[PDB]
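Q: Below you will find the structure I want to go over with you.
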Amino acid sequence: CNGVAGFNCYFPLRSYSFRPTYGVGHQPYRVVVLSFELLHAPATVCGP
Amino acid sequence: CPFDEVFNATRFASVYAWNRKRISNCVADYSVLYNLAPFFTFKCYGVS
Ligand SMILES: *[C@@H]1O[C@H](CO)[C@@H](O)[C@H](O)[C@H]1NC(C)=O
């Protein structure tokens, strides 16, 4: 595709274009994932 | 299954009489949908 757009040459990114008007199942959601590792170690972090 | 006669058609239909076709019980080859010409628009929504 020599770095130019065309058939079978698609740019692998897409946009959302959120507007306050879409339905309840289409608005953006904010997601955070917490990962632990419960093993044997100096145990740097834990609670009160 | 035939996509030739729906694309290589001499006479087409008006916008208010848009032509209908149903296709079932066949094997669809969507690769030979490439040489319709140099430059055409190919956009699909829902699937890659
Ligand atoms: C019929 O349509 C196909 C669609 O790709 C095209 O390749 C083919 O050349 C057409 N037939 C003729 C005789 O041009």
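Here chain B follows Swiss-Prot, giving residues 336-383 in order.
Recorded method for this deposit: electron microscopy, 3.0 Å.
Yeah, the Cβs are placed from backbone N, Cα and C, and that goes for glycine too.
In case it's useful when we look at the structure, here is the feature table from Swiss-Prot:
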- B:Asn343 to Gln: Reduced viral infectivity (MUTAGEN)
- B:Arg346 to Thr: In strain: Omicron/BQ.1.1, Omicron/XBB.1.5, Omicron/EG.5.1 (VARIANT)
- B:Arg346 to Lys: In strain: Mu/B.1.621 (VARIANT)
- B:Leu368 to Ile: In strain: Omicron/XBB.1.5, Omicron/EG.5.1 (VARIANT)
- B:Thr376 to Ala: In strain: Omicron/BA.2, Omicron/BA.2.12.1, Omicron/BA.4, Omicron/BA.5, Omicron/BQ.1.1, Omicron/XBB.1.5, Omicron/EG.5.1 (VARIANT)
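Each of the listed features needs to be described in terms of its position in the shown structure.
A: Taken residue by residue with DSSP, B:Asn343 (mutagenesis position) is part of neither helix nor strand, so it is coil. Note on B:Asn343 (mutagenesis position): other Cβ atoms within 10 Å of its Cβ, all shown chains, come to 8.
The Cβ of B:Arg346 (variant position) lies under 8 Å from the Cβ of no residue that sits 6+ residues away along the same chain.
Within the same chain, residues at least 6 positions away in sequence whose Cβ sits under 8 Å from that of B:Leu368 (variant position) are B:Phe338, B:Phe342.
Around B:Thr376 (variant position), no same-chain residue at least 6 positions away in sequence has a Cβ under 8 Å from its Cβ.
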Q: Enumerate in sequence order the recorded positions B:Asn343, B:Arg346, B:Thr376 whose Cβ-atom distance to ligand 1 is under 6 angstroms.
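A: From B:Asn343, B:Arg346, B:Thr376, counting a Cβ under 6 Å from ligand 1 as near, the near ones are B:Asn343.
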